[PDB]
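For reference, the structure discussed in these notes is given below.
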Amino acid sequence: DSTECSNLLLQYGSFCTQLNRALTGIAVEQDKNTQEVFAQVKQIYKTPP
Amino acid sequence: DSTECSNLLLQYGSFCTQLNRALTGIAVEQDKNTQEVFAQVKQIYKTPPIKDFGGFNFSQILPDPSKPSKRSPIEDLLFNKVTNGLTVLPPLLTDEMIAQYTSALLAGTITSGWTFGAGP
Amino acid sequence: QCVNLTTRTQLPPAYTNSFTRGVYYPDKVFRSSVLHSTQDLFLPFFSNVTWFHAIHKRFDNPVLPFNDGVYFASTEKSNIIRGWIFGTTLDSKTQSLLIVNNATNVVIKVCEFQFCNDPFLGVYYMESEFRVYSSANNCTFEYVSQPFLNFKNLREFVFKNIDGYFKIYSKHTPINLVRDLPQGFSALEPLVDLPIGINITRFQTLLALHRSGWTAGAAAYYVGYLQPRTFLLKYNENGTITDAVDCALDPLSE
Amino acid sequence: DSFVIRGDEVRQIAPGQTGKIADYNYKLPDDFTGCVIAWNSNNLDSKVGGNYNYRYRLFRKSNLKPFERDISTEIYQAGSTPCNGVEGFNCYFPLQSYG
Amino acid sequence: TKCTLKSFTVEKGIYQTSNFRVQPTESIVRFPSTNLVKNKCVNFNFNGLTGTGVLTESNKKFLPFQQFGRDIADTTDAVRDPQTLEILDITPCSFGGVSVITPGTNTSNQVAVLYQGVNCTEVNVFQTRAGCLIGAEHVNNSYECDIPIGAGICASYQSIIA
Amino acid sequence: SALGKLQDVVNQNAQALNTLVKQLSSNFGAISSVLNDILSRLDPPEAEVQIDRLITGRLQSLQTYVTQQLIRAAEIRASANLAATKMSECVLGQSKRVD
Amino acid sequence: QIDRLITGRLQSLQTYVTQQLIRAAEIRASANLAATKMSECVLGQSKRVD
Ligand SMILES: *[C@@H]1O[C@H](CO)[C@@H](O[C@@H]2O[C@H](CO)[C@@H](O)[C@H](O)[C@H]2NC(C)=O)[C@H](O)[C@H]1NC(C)=O
Ligand SMILES: *[C@@H]1O[C@H](CO)[C@@H](O[C@@H]2O[C@H](CO)[C@@H](O)[C@H](O)[C@H]2NC(C)=O)[C@H](O)[C@H]1NC(C)=O
Ligand SMILES: *[C@@H]1O[C@H](CO)[C@@H](O)[C@H](O)[C@H]1NC(C)=O
Ligand SMILES: *[C@@H]1O[C@H](CO)[C@@H](O)[C@H](O)[C@H]1NC(C)=O
Ligand SMILES: *[C@@H]1O[C@H](CO)[C@@H](O)[C@H](O)[C@H]1NC(C)=O
Ligand SMILES: *[C@@H]1O[C@H](CO)[C@@H](O)[C@H](O)[C@H]1NC(C)=O
Ligand SMILES: *[C@@H]1O[C@H](CO)[C@@H](O)[C@H](O)[C@H]1NC(C)=O
């Protein structure tokens, strides 16, 4: 919450944006991985009773 | 172009050589990838002039003679639908040569089936 | 010479919507076919802009704060609005800025004016009446320039004071709307940068009387206040700002 | 390197200093290694009538290199008028003595 | 190439060895001052804005307030002369990589040089899309790729042919 | 959105280049991001410090860019190896592998 | 002092993001393998040995 630290951090540019974007890419990649592995059928089948 | 900056930059060593070497490795890797994907045949096969394939139509995937780029209608649509010390090196295989490789693969798989992939 | 105006009618000032007005060019840089994000003192979109009237008997010359900057809009016909007063105490104790546009030219003077309570210009039915200040002793900056100027004309100005530099931005718009601010977009061109170097916290609008007592011509002006915020400006192929996005207005624009 | 200077000029015998004897008498490099030694010599290097035997370069066209010595007693042109080796208006001797 | 690879024997191939920058021939100052020199790589100082570039006549339509033009990357790509109100594009001076195409030193000591992304008029001269190639003769015959140059162009030894 | 996979790679590469060029506008704690301004405004003892701050910031930016370029190169190489496998097994023969 | 803390924490965060990207590439390769096994071993009978 230090405003002076953030003011000094703004001198370094868009490093934080790159880190956030990389983490966002990893986060959507995990959901894509689960989607590719498990969602290979569009019909929900059931066994007979 | 600052001489003083370069003199101070020499104190850090061979970082610049490492970065240039890594970028060069990536640049040659892209060409190797294109060779591995598209250059799998050493014979440039061509379709017969008469397109008598027993009712099968391949006009949308074979190269169009009317187009100067010698691309298929599908390939032409695909190409239309994709839009301080930095340099961009051109790829070793141009788009017309990659299209020629795909045309050779299409001609081989249409006229010869899977035989051209395993031998003559 | 000073004259008290004692025939005014008491009425509260009005408020209206800013819509998408008050956008000015942030710098002198040409940009073409680009989207540029800038953090500067801007007027927020759809903000509450204060509305003042001049009608007959309304003559609105109150004392307003300047704050970080002032957006001044004018729905004007027949040329009543003539200039502005900037300063802190508006007397000979401090140094004040005068902007006037009389019948011949535009005059900017930075002097220690002993201002009147009701500064005004006058038109006789020709201009032969000027009562703004009673004295001017120490003058540092003088600048004489060209004339800047149903309601038919829309005048937008942006006044900013940063680092001793007074930035005035201007835009002239042909309009045909009767009462309020038209809804649309018009980027304000930079008009002048003055190295005045004086403290400004209060400002005054200068009007012109019509004499044939006195009569006030039909005019209306709007005062808005600038806040530090980010805009996304769109530059077309001709280098003109054609659209803007307020980055902190709503989540869609964010 | 031995010399005699003023008492306020001992801060100028240092790397990276701006000053008068730093520019026109004795310059130290930015990568200087070593020690500067200074001690008061009012009992030895001073006279009641004025010890004028120690001189400094008041006037020069350009700043020295580090470890550069200038003993050239050529005239300086401090104005638009050329001096031609002759003192005159804006033509001064570069070496002036401490009082 | 031997100095760059730190070896006295160089294998067959293309090796990035240096960087070619077109040096500023003159320095130009324009204040509200020196003469205006166009179509050359010069240093420029327009109203305190310093830089290095090639000044060309521009077709841009700067409005009166506007003075110097910036591109996408906020580099000054166009500038207005403060004395004669005309617009000039500032193209960056020609820079590129210098690559040495050679066969093995066991085979031959002949080399060719490729200036990447540099036209041949700002440096056996052959203009390719990859850049300007000096020292290799261009032939109309087509062979298999031996040393890759780029943009469909390859080099071989038979003298060095491209 | 049919061709999103290629457009994603093109957008990522262009965005990485734009970010790397944009990082030059940052001063990284120095007084200015322009080398000429520092060299013309300050003496070399403090200009060396300011240039050093700019050098370390730009070098960190360039190393970061090279790092994500290598990671993306690995991803593209894996995709290209998969594409070569599909070209060998689906185009040059008939594959019994499901999906 | 704050600048020293900023550069240290930024270096730590860059290191963390870089190793997370490398692990993400490894997990993506494993997930692609798992999707291949799902398609070829579960949804069909595979002639591929082991
Ligand atoms: C194969 O398919 C192509 C494309 O569908 C056919 O070309 C069409 O021919 C009709 C009749 O002359 C034209 O009206 C269409 O405009 C043509 N389409 C295109 C894209 O050219 C072609 O006739 C089919 N048959 C053969 C034997 O080639
Ligand atoms: C116009 O009205 C203003 C407001 O009443 C007058 O200003 C006052 O002047 C008297 C002079 O005796 C002062 O004592 C008051 O303190 C002033 N008030 C303010 C708020 O400044 C002004 O003098 C009037 N003009 C004329 C010409 O009489
Ligand atoms: C503008 O402000 C006034 C009071 O200052 C308030 O009564 C009015 O509702 C406001 N208008 C809007 C649109 O918020
Ligand atoms: C306008 O103001 C200027 C500056 O005081 C003055 O010289 C000029 O005569 C004025 N014009 C009229 C018509 O009053
Ligand atoms: C301002 O004016 C007054 C009276 O005219 C004078 O006494 C004072 O010295 C002036 N100050 C300056 C800074 O000119
Ligand atoms: C300007 O004036 C206001 C009120 O008179 C005061 O609070 C502020 O400190 C002044 N600023 C300067 C820079 O003098
Ligand atoms: C840009 O200017 C040209 C003529 O110079 C005009 O035809 C075109 O419509 C303009 N573009 C816009 C968006 O106004």
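Chain B is numbered as in Swiss-Prot; shown residues: 745-827, 856-892, in order.
Backbone N, Cα and C atoms are what each Cβ position is placed from, and that goes for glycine too.
The Cβ of B:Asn764 (variant position) has 15 other Cβ atoms within 10 Å, all protein chains considered. DSSP assigns B:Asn764 (variant position) to a helix in the three-state reduction. Among the natural variants in Swiss-Prot, B:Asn764 to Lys has the note: In strain: Omicron/BA.1, Omicron/BA.2, Omicron/BA.2.12.1, Omicron/BA.2.75, Omicron/BA.4, Omicron/BA.5, Omicron/BQ.1.1, Omicron/XBB.1.5, Omicron/EG.5.1. The residue drawn here is the original one.
Cβ environment of B:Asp796 (variant position): no same-chain residue six or more positions apart lies under 8 Å away. The annotation that Swiss-Prot gives for the naturally occurring variant B:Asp796 to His reads: In strain: B.1.1.318.
Quoted from Swiss-Prot, the note on natural variant B:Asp796 to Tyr is: In strain: 19B/501Y, Omicron/BA.1, Omicron/BA.2, Omicron/BA.2.12.1, Omicron/BA.2.75, Omicron/BA.4, Omicron/BA.5, Omicron/BQ.1.1, Omicron/XBB.1.5, Omicron/EG.5.1.
Listed in sequence order, there are no same-chain residues at least 6 apart in sequence whose CB falls under 8 Å from the CB of B:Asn856 (variant position). As a natural variant entry, B:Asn856 to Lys appears in Swiss-Prot alongside the note: In strain: Omicron/BA.1.
According to Swiss-Prot, the natural variant B:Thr859 to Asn carries this note: In strain: Lambda/C.37. Applying an 8 A CB threshold to same-chain residues 6 or more apart, the list for B:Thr859 (variant position) is empty.
While the structure shown retains the original residue, Swiss-Prot records the natural variant B:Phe888 to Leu with this note: In strain: Eta/B.1.525. The Cβ neighbour count for B:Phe888 (variant position), using a 10 Å radius and every protein chain shown, is 18.
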Distance, B:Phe888 (variant position) to B:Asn764 (variant position) (CA atoms, angstrom): 41
Proximal to chain F - variant positions among B:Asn764, B:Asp796, B:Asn856, B:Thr859, CB under 8 Å: B:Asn856
